[PDB]
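Accompanying notes for the structure given below.
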Amino acid sequence: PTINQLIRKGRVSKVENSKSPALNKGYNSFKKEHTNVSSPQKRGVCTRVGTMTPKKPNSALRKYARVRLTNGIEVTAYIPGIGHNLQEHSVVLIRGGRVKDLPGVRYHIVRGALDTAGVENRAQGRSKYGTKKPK
Amino acid sequence: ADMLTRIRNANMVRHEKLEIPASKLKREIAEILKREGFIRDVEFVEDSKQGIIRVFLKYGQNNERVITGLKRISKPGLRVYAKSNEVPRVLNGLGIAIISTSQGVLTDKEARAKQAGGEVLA
RNA sequence: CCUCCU
RNA sequence: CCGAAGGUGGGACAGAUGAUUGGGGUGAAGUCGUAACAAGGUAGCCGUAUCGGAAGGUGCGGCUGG
RNA sequence: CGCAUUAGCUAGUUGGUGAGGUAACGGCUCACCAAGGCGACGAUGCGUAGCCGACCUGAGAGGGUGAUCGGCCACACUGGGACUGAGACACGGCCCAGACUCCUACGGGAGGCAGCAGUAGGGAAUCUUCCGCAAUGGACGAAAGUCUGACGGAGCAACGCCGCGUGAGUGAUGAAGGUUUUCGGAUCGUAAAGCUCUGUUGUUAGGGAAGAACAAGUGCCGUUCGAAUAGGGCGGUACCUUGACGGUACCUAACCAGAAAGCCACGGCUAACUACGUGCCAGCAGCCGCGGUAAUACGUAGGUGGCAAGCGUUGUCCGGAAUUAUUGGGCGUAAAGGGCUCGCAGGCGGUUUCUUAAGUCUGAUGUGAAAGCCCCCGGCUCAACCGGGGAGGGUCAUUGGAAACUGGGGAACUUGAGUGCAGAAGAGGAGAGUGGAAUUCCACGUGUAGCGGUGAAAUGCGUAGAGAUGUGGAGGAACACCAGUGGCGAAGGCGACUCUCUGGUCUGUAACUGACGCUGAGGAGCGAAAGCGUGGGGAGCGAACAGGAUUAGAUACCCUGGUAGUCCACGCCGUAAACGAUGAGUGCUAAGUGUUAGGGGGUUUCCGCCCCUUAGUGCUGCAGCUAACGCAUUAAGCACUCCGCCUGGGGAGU
RNA sequence: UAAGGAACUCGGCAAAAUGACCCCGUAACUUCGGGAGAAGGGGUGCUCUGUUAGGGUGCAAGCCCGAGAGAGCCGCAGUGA
Ligand SMILES: [Mg+2]
Ligand SMILES: [Mg+2]
Ligand SMILES: [Mg+2]
Ligand SMILES: [Mg+2]
Ligand SMILES: [Mg+2]
Ligand SMILES: [Mg+2]
Ligand SMILES: [Mg+2]
Ligand SMILES: [Mg+2]
Ligand SMILES: [Mg+2]
Ligand SMILES: [Mg+2]
Ligand SMILES: [Mg+2]
Ligand SMILES: [Mg+2]
Ligand SMILES: [Mg+2]
Ligand SMILES: [Mg+2]
Ligand SMILES: [Mg+2]
Ligand SMILES: [Mg+2]
Ligand SMILES: [Mg+2]
Ligand SMILES: [Mg+2]
Ligand SMILES: [Mg+2]
Ligand SMILES: [Mg+2]
Ligand SMILES: [Mg+2]
């Protein structure tokens, strides 16, 4: 672009999108408005628990929750961990990671916000699945 | 009024000489360039046009130039005015910048001394 | 005319 | 006199929600054909019109990226 | 600061004059006059936001943030108003209104946690209903002192940063002990086994901080006031007194290195592997990707580099990202040249000279707090920290120069750009008329059984005489040959002939003009084909539609018909692979060879040949360019000006 | 015609309400004309200033038309029917 052109119309940066939009909206009960607040986790209530087939080249029954958050946005979120952590309609905490297989699942259910197990007797970094170290 | 491209183009094809329409500052540039050792002489003729004489810059008198690989760039119509303090040096020496002043030109020392940075070349 | 999935 | 709040009125704007409806995206192994890629078996593609379950077909003009 | 998918806004609005008000200038308020003011340099509207010192990041340009700490601003349950005064149009006031809390024997009163603590609620999430004014600072008072949730402390919380550590050091059984197995092992490992040396700190008892300056109260002496020795105050000068933390930091000294190691990571990026159990299951995943019965990336089990009570996970920002490119990118084919003009604004502009001095440059002076980061950097034992002198800090003033360049004025010039004059070629355009060939239909003569069509057929047309052949008539449309990488046009386009009207280009000449130029958002115009409106026309062709075939089907291709349309006038539409997939202008940078329209010059009477030359139009090919293909004086080369456009694919040209 | 106000009724049938002039203001939608008197609001008597400003007629005197203001006055109510 000519300098004159750059003066007339400047450069425009790319708008980068958040990979976790649901954790960016707060809420107000009074005003009934979403607010712009950078949250690391959001509590929610499980509206549906079940399984879903992953995309190619994988096959599985990937256990997930449709969850209704405090901000009022309904997300899907992956129940992580080996063994039955699926749970039922109940309060849960959520996290920001996509399941590459499952299309739409952009959030994990945090293991440890309530009754959990995950992978018991983890080799190292024993803090990802709510695995209380035994003695 | 760009002698630089005329020079570059002829310099690329190792031309002996070139005829550039004369103007006061294009005359005063060719002499700055001549300070190294280009131009031997010109032929001032009966003036019909104001530049018909040309600059007749002859940087390739012999087969190969001892002063070869002439290169210039910094000549935009957007005006670039240098501070006497912040005058650049081409290649950290080994190259000159024709900094148009009210009274002076050339090196970094010829900026804080002379003053007006004005035009800036390479 | 067509030629399952990894 | 000015005057907050209040009342009345008709507009403006923004969000939520709504029977139903529209395409869109995505989804290991569904159905129908085979349009494109080879001269892809009628060279293809562009604009436009019209027709047809569906890809598409046909007209007119254009392009070669035949 | 964002949005033009916000373009008009304003009516005390804009200025005047007068009066009033105000600490104060002023449509600040009002009266009476006019008609202004603002806005493409973005008014107005909508959205978002306290601003700044700074902070995070980055080579820097930049980008992001504006908790804690300092300054300016604003606000004090919501909203309005004044009072008091030097000063609020009041943070713990009032007056009034509203929604909420409290009291009220109902008439009426009282209050505002965005003060410290705390509670509920919201939330992923953020403390003690603590002690003291000893210190520092306030307010009050002559002082003692009182009040001070300011402030100092302490409680809480790995939420950070960091301490100096949690020793040093002598010491090879390489034991014990581990999970593997080619039934053997090997490394931790001088570190521990066995110790044996020191107290940063602390494992338990004794010493004990600094922080405190004092203010005064008192005793004294020079000074100035003093009717004065009174009697105080103010300069030097004694004496005097007080600690929340707290019996807490720090020291000694034992019990004694005992109390003080951690978390994460080990495919590759990035230095770091094997058993077993699963068997596309269960599960994993930042990216690439692992698992379907031998998983170095999953479940478990045993095994190792960084930084150091944490580190994993998620969230936000900058970097990497020369990935919005000013620094510092692009657009022939990867995303990207507007279909093409005419042009308003704007941007940009040949040469000389003179003058000007806005820009440009430069000297000098003033400020840009403190903290922070940083230059010398010192002190506190170095530190995870505090002081001074500098520096940065300004598209900043003010003033004095310089004057090349950019800009302004004056005078010149002719190379750009036009004019004149003389030639040239052309399917450039608009209008009217005219011609020949062929198709079709109609009529008629001759003639008679097929014609037509396809891969092969059939539907069709024919004995109501087709087809063929001859003659004539009617009508419409398109212009064989000429015809050529030929011509003309801005592009779309333009092809029979003639006339009428009319645009541009090229060459030559330089008489004239004397930068009159280039580009050009928006705007206006033109713009293939198809389509649309009204009215015409309708031969041939032919979307649709029908029939015949073909085929599994055939809403296709092939055949036979055939409507709109194709044509004309006027109007509309505004798009095409509107392509050279290549914006316009200008200059510069090897050659060779065709061709179109000119010009000049050779010996020649021309023709003709040859040389040169301008403007097109092609081909080949240097240098250079390119991811490559290729481009290459008709650049995709080297430059400058201006415009348009691009920023992963989809979603969506929705 | 109290209070109510469509509960009436097949159905607001009938009745009530609205109603003049001046001023402000006026949406969807549209064939761009409209919609529109949309809707919704405000003013309205009398006196004085006042034979107002201004206009018609006329040589003048006069006669006639006549805003908009300001200050008042009265009533439950001013296009008082
Ligand atoms: Mg096909
Ligand atoms: Mg095909
Ligand atoms: Mg069809
Ligand atoms: Mg705000
Ligand atoms: Mg960048
Ligand atoms: Mg392509
Ligand atoms: Mg492309
Ligand atoms: Mg183009
Ligand atoms: Mg544009
Ligand atoms: Mg047409
Ligand atoms: Mg028509
Ligand atoms: Mg046909
Ligand atoms: Mg287009
Ligand atoms: Mg074309
Ligand atoms: Mg194009
Ligand atoms: Mg132009
Ligand atoms: Mg009644
Ligand atoms: Mg009543
Ligand atoms: Mg009823
Ligand atoms: Mg009834
Ligand atoms: Mg009625």
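Here chain A follows Swiss-Prot, giving residues 2-136 in order.
Cβ coordinates come from backbone N, Cα and C, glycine included.
Among the mutagenesis experiments that Swiss-Prot reports, A:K56 to D is described with the note: Confers streptomycin resistance and very poor growth in rich medium. According to DSSP, A:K56 (mutagenesis position) is assigned to coil rather than to any helix or strand. A:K56 (mutagenesis position) counts 10 other C-beta atoms within 10 Å of its own C-beta, drawing on all protein chains shown.
Listed in Swiss-Prot is the natural variant A:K56 to R, annotated as follows: In RPSL1; KO-267, confers streptomycin resistance but not hyperaccurate translation, increases natural antibiotic production 10-fold.
The annotation that Swiss-Prot gives for the naturally occurring variant A:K56 to I reads: In RPSL4; STRA1, confers streptomycin resistance and hyperaccurate translation, has no effect on natural antibiotic production.
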